[PDB]
Amino acid sequence: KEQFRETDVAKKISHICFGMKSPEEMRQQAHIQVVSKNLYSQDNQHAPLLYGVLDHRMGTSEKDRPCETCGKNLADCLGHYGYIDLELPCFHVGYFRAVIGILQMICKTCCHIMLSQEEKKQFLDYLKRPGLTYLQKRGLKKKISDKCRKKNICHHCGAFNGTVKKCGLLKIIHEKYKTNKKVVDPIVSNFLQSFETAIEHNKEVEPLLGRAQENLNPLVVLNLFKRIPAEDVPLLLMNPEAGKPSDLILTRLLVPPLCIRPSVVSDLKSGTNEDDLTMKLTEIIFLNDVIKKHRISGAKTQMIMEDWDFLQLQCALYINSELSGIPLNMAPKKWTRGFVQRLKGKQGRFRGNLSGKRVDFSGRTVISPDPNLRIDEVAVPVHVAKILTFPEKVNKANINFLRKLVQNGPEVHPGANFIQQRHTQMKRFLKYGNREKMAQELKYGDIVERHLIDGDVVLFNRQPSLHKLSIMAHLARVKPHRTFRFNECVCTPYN
Amino acid sequence: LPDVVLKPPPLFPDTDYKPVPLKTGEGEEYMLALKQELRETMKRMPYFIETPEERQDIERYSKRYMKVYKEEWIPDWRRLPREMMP
Amino acid sequence: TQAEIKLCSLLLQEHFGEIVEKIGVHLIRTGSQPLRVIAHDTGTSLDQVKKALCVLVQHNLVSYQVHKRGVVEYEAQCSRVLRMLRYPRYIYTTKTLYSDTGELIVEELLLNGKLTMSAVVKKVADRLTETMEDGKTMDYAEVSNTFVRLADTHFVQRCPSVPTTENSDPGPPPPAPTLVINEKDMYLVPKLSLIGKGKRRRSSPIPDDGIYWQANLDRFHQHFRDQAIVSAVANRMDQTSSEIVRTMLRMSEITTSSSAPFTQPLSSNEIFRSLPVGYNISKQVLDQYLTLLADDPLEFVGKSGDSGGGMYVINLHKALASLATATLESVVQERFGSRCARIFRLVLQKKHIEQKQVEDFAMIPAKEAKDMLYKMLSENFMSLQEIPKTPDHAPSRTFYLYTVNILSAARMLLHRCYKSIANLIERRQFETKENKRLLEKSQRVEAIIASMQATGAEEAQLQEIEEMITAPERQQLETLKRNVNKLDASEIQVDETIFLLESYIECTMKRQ
Amino acid sequence: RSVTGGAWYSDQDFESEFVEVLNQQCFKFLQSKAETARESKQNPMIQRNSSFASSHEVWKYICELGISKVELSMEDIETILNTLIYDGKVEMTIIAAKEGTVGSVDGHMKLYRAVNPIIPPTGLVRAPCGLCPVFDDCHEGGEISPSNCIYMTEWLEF
Amino acid sequence: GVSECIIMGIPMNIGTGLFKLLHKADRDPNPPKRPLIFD
Amino acid sequence: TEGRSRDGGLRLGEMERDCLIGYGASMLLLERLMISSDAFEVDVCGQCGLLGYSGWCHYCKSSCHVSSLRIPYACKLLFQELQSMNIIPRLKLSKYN
RNA sequence: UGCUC
DNA sequence: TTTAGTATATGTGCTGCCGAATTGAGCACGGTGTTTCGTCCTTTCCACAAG
DNA sequence: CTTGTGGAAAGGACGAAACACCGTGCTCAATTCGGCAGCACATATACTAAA
Ligand SMILES: Nc1nc2c(ncn2[C@@H]2O[C@H](COP(=O)(O)OP(=O)(O)OP(=O)(O)O)[C@@H](O)[C@H]2O)c(=O)[nH]1
Ligand SMILES: Nc1ncnc2c1ncn2[C@@H]1O[C@H](COP(=O)(O)OP(=O)(O)OP(=O)(O)O)C[C@H]1O
Ligand code: SF4
Ligand SMILES: [Zn+2]
Ligand SMILES: [Zn+2]
Ligand SMILES: [Zn+2]
């Protein structure tokens, strides 16, 4: 007849497992594909385009236009992500250092880690110990990277592995064909002589034949990471369940919901205020479209690589808008807010919205002396007392007091402002309707937002806090004036 | 400038090149038949260990009639270490 | 190696089961680990872990090694799990080169992994007694003859033999016997005088105990390489050169190992006297063939000496490189057309070349050659040199040269083949699962006939089988059958390309 | 000829059909020559020498055909044969010859012969997975899955 | 830690949240079990 | 909001949080920074650890392992932004007992 | 930016 | 064969070009918002020739 | 003094391109301070050569 399913469980988060998502997981998580670079339609309504940026299927940012995925308003909409496909892969600025580290760890020919069987067994035994901490993991990573950089030849395939370093910005160079002062090897000689046709057709290749090392573009790096044996992934100190080496090179971009990208419709002019992330995503889509157009029309390789580097730089700015190796000709004109900038800083999420955040049911007022009050008592004005309300639950003890408070109404100081019934959570304003009928129908368990009366514990603080005594819980006493008064003997703690 | 696209590209874009047909001959067909025979015969082999069924509802007189019987190979414990003896 | 792990998981699930394929994938992903930690990480009972390890080491898929404190660590061989897919090709080649007796011998060796000569010959006799009828019995004499003939040809090899416990450290038994390999008795068959006759499945102390045999996959790989080189040289020049190189490789098989840049040089006189008499060929004709093969721009053979008349040597690494280049150009042609293949061969012959030079040497109009070049770049078929004028590496002041790296391209193509076979196996399993209801229906309606075939077999049960609703579903059954057949054929044929790429990647490494 | 004109360019328009016809005719001629050399079976060296075709010979042959009105020089046919070589269908060899009916290169002569490919099409191309353009986005559980693949569906239906 | 407890919106382990409180309800641990007649 | 002209509320800065920690009032700090400021109820999937909506996980296309959870809205915004940065926080829920 | 403390 | 010289080989040790931090808040306000450079379409108004 | 058929111009959308007309072009560093990566470069160890 009816199936047993639990309504709600008191679930408590145990721990947060950080990791990475592969392009397939990004596609699976996303709901729609954003391919249109424009924001609104051509009509005068300026409605958001479909399958484009600012689409309402990825959440909502306006109180009037609800979400298309879930039929809820802005207050109840959590938001949905989208996935944008890139024509050419790009290095992840966040994991770029990790990419370089991995490339230095593994071979560039067979994709195996530069470690002997004995060293592999030693590291596996040292890592299998329980209670491995973050510091120990980083130390083991450092040691393994050092011991891998010590070697220069591969024990699995025998291919030579030179130094891998960073050149320019978001470009990696592997010195495979390094200059050998002693007797040169056959491989480097073959590589140098293979430029016969290039020198014949372009003499400028011969003087610049040197310094011609391997350039590990995102394509080759991704192809190498896709063929890394899973046995060596643990040796890279990267959790296999968290992510894979192929996930460091991003091929899809996760456009966030509209809850993170608030849009203000400024009807006073022919424009709207949008965040920087929207413009960055629009520019990325435009660059992808331009790259596709040049590929179809058969453009030159120089401008193709220029567009690829520009796309990489724009993606890096979208991730971290404050870099140092940005060329001057490629330097941004204005300043944009990236995710890194929104996270770090004094106004960031950690310091501005998690560690310290603004709250309601609070006030700020000037102070004045009043020695006629106890040290544990503080004076509150009637005006502020009528605004800061306290939710008292109707019980068998204070039933008549709450009845009288409701009968008084929001006008008289001793009273309440709103009533929340026990059965239904629909609040009722006491300024309208017959307050006597509401007082006569006060059931046990209801919530009454009573005014701040005498005896209520209230926190009193001075914004500049040096020690814990700068904020103390006192007993509130209502007074007809408009200032917070307290015993002057308590001035020394607050300073 | 590149034109704007209203709908996303198809999930499976069409290609004008088709896969080359498979090689034909008695050898390929014989290899296919032998691979099918191996698939059919290697599942019933004792080496193919199946998931041990559990949570029997009840015991019945027909148990002895429906009891699955199959010969079990005896591993050579001389070559195998001692940690794998039952 | 995620695609490799997926393929190994699929093969172990389709061949052995579920509780064992998990242990196999865990061993392949984590490598060597003791038994207790494996059982802890897997999350299953200890007896199941023991059974999985035993059934895996029986097929020579995993090995056990001793370490400090006498602990035993089990390491899986992903290469062997990949070669497992080549069993049909092994059976086909051993049936082509030998009789059905050797076919059944190799089949039993591959299905059981490790067995003694007596057991395998008994099984072969029991299975062949069903092939023939009329009371004819199968004797062990011819079976042992075929077994020793396969042995002396290095097709079947004795497994590592446990050393004698009494002579080697008599006393406390170690946790592991530490099996060692001996090259003296590697291909020496035991003298078994006992004979017998196979039974016809009526259903109504060991002299060779401890001597286990297995299939030498290295010999099969060498034979496949030889056949591929022979087919290539036959398609290139003629079948006469193919026969010549086949004879040369047959002569070189014994006097060479499985990995060497060059084989032992042969002289013209020995190749002439060893060639089959079926060809009316003289000494001067053989000399002309050898000297024109030595001048081939592909370098299949080489002179490498003048003593003893015509002294020549075969280039194996160069032949494998040529075969890999052929495979790569063929896949490029079949994936992007003939013009893209032309551009690919152009940029391959010319070690370094630019867009304008490619357009000048290929005679392909603009807006099309660059498109194919960028398409190949997006698929990792080639890498750019990007010789910079200044260390800034700015695109506007640098040259971009196209260059095809055969090693990286071959590795990428091998990964693509692995993932393709994985997807084909997944599709076959999906088609089998989604239609398992009709499969069981057909099995039941056909077992209605398979039962009481002769005893109490009335004719009134033949006109009611097709009366059911299975008749219109026979079309779907045939569609599923042909789809599975084609998928299996494709999986088997991709194995040839996988073997070519694996041999090319193996013969180019030093393992220093 | 480099900055303007050319035997292939006609009114600033590349003639793809012209080069295609040239390639087809040259390949047919070389294949017929190789077939005649194989059928002669007089001697392997003589067979290879007869299957060989010099640039001047094929050039005079094309001139005798007269497919187009524009005059085709010897180097033009040489470039056509080089493009054919890049197609993996013919083979060229440089032999030493002081002077003869060609007299193009000093002491060297290029001989072209039709040669069969090294190996037939591989097994990877015979599967839809090897020729898939969205092969990168393949995944077990997702929108693009081998179970609900359209390429393999049409390939098995065919 | 405390910072993560504050971020995730859960009571920190330090302070009043180090221990747990139990209710002194009228109960009977391990109540009598009804006997099984058929088994 | 921030300003009085904008009808903004007071800010419990980092120093106020430090004072409340020094006092040890865990429930008061929770009520201030979680309940009365940015309280919200999200839906988390116990299988993949991602955030769902209306008791449904679009990632796994299931709703049996989805459970409600109280959280500050700023923390959910941080999780979403990190998921946008490819830094996926996987939440492994469990019973409060 | 100006301030308030 | 052995002591002395040459080379390599890595280690280690001193710089110099990077990236990151710099009190808590409260309160007012004035600015300005992405655009803009050139081309085309449309609409309007007025140089003369006409009543 | 009213009028009109045809003409010019001015204003407002609109699309190619990239917020600077041309291609230049500067200054200052805001103060530590803990990483680092290069180079360099040193010293000794090992191996080859002369006696
Ligand atoms: N009148 C006024 N001037 C300001 C304000 N904020 C900044 N300024 C002026 O602008 C300069 C500093 O700019 P910032 O405060 O960094 O501007 P911003 O915070 O980047 O701008 P938003 O990110 O849009 O808030 C100072 O010299 C101030 O004089 C403000 O709220 N009102
Ligand atoms: N930048 C600030 N940070 C923290 N508190 C501040 C700041 N500016 C002012 N205050 C508050 O004001 C008080 C400073 O007053 P104080 O310096 O002690 O007297 P004063 O301003 O020197 O007066 P006299 O000049 O001595 O008459 C203490 C502090 O709580
Ligand atoms: S869509 Fe199907 S046929 Fe195509 S690559 Fe993916 S699994 Fe293979
Ligand atoms: Zn929504
Ligand atoms: Zn290697
Ligand atoms: Zn889920």
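Chain C is numbered as in Swiss-Prot; shown residues: 2-205, 227-534, in order.
Using the three backbone atoms N, Cα and C, a Cβ is placed for every residue, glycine included.
In the three-state DSSP reading, C:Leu312 (mutagenesis position) counts as helix. Record note (Swiss-Prot) on the mutagenesis of C:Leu312 to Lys: Loss of interaction with POLR3G and POLR3GL. No effect on interaction with POLR3F.
Using a 10 Å Cβ-Cβ cutoff, C:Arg357 (mutagenesis position) registers 22 neighbours. According to its DSSP assignment, C:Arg357 (mutagenesis position) is helical. Experimental mutagenesis is annotated in Swiss-Prot for C:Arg357 to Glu, with the remark: Strongly decreased ssDNA-binding. No effect on interaction with POLR3F, POLR3G, nor with POLR3GL.
Where Swiss-Prot documents C:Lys389 to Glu as a mutagenesis experiment, the accompanying text is: Strongly decreased ssDNA-binding. No effect on interaction with POLR3F, POLR3G, nor with POLR3GL. Here C:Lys389 (mutagenesis position) comes close to no residue that lies at least six apart in sequence on the same chain with a C-beta under 8 angstroms from its C-beta.
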Item to check | Cβ-Cβ distance under 8 Å to C:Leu312 (mutagenesis position), same chain, at least six residues away | outcome: C:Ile266, C:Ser290, C:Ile293, C:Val323, C:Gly332, C:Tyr334
Item to check | Chain B neighbours, restricted to the mutagenesis positions C:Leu312, C:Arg357, C:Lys389, by C-beta under 8 angstroms | outcome: C:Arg357
Checklist entry - DSSP on C:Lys389 (mutagenesis position), three-state: which is it? => result coil
Checklist outcome for this item: CB-CB under 8 A to chain A: among mutagenesis positions C:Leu312, C:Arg357, C:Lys389, passing residues in order are C:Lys389
Checklist entry - Which ones, out of the mutagenesis positions C:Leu312, C:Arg357, C:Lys389, lie near enough to chain D that their C-beta is under 8 angstroms from one of its C-beta atoms? => result C:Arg357
